[PDB]
Amino acid sequence: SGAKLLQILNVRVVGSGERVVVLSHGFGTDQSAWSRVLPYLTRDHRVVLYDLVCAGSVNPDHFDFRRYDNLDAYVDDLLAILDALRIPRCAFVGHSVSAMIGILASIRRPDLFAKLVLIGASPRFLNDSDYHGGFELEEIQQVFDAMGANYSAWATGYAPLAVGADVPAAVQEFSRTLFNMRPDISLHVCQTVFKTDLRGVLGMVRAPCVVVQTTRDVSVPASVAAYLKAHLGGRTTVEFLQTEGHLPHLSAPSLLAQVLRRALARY
């Protein structure tokens, strides 16, 4: 907690304004993934950036495998950062696992989260009886095996699929941070995400929410955005980016920045 947590998770506060925005990165990146959208926000907003404890840019000996076996422990870190910074109200932009973290955080502390922007967002990745999440159990078992048997080969193959569009600089950048993650931590985060099911709690979210949908995301079927819009408890809209990929902040930052400026205008 406190100043030590601000140090350990590389917390940075840039820009200025009464509109505070937290940018929270996803699996396989760190806060540098926001570097190209950041200049579109800092004239108008006070921006809080931090690294998840699993990021390769954080000393991996801080990663407590027992503590971080659920997403609520990541929520605890986020809340402790905002409390240490004395921030009473903010908008939160979360990618991937951070979209799940933001949902949970907005339920824990509805006073603190005035708006959510969710990128690469899903409440559940595994398929269920009448629910298409995009993944089967046997498929993820093989992914987990590949991550353990040869993490470098797995990451080399995953990076272009996650970026989706043929944007070589974005593949190189995502690869860099993926290869920066300790393989056991990377596997553990993925296992934690795949066992999370937020469907039942979506109606507890009170904050307005913008769900950013790209034209294809290897981890998020197109139908998930409509599910989130139907079930999130706040005023929710889906904003459609005119390109593909799981990491639009890396592959199409100027387009994503348009959505962010609109979504962060008033809250």
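Following Swiss-Prot, chain A shows residues 52-318, kept in their order.
This deposition comes from X-ray crystallography, 1.4 Å.
Cβ from N, Cα, C; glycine included.
Here the residue is the original one, while Swiss-Prot reports the published mutagenesis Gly79 to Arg with the comment In d88; dwarf and high tillering phenotypes. Quoted from Swiss-Prot, the note on mutagenesis experiment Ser147 to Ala is: Weakens interaction with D53 and attenuates strigolactone-induced degradation of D53. According to Swiss-Prot, the substrate binding site annotation covers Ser147, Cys241, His297. The feature active site, nucleophile is assigned by Swiss-Prot to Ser147. In Swiss-Prot, a published mutagenesis experiment is listed as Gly153 to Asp, annotated In d14; dwarf and high tillering phenotypes. Quoted from Swiss-Prot for the published mutagenesis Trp205 to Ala: Decreased enzymatic activity toward strigolactone and loss of strigolactone-dependent interaction with SLR1. Among the sequence features in Swiss-Prot, the mutagenesis site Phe245 to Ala is noted as follows: Loss of strigolactone-dependent interaction with SLR1. According to Swiss-Prot, the experimentally introduced change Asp268 to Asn is described as follows: Weakens interaction with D53 and attenuates strigolactone-induced degradation of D53. The active site annotation in Swiss-Prot covers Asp268, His297. For the mutagenesis of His297 to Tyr, Swiss-Prot gives this note: Weakens interaction with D53 and attenuates strigolactone-induced degradation of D53. The structure shown keeps the original residue. The mutagenesis experiment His297 to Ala is recorded by Swiss-Prot, whose note states: No effect on strigolactone binding, but decreased enzymatic activity toward strigolactone and loss of interaction with SLR1.
Sequence features, as recorded in Swiss-Prot, placed on the structure.
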residue	record	contacts (Cβ under 8 Å, 6+ apart)
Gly79	mutagenesis position	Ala206, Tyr209, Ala213, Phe225, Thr228, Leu229, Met232, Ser237
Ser147	mutagenesis position	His76, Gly77, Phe78, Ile170, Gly171, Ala172, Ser270, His297
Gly153	mutagenesis position	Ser75, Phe143, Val144, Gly145, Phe164, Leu167, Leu169
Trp205	mutagenesis position	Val194, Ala197, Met198
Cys241	substrate binding site	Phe78, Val194, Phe195, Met198
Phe245	mutagenesis position	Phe176, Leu177, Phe186, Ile191
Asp268	mutagenesis position	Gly171, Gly215, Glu295, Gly296, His297
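Using the Cβ center of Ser147, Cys241, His297 for substrate, the list of other same-chain residues with Cβ within 8 Å runs, in sequence order, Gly77, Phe78, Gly79, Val148, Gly171, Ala213, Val244, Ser270. Taking every pair among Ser147, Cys241, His297, the residues listed as contacting substrate, the largest Cα to Cα separation comes to 15 Å. The Cβ of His297 (mutagenesis position) has 24 other Cβ atoms within 10 Å, all protein chains considered.
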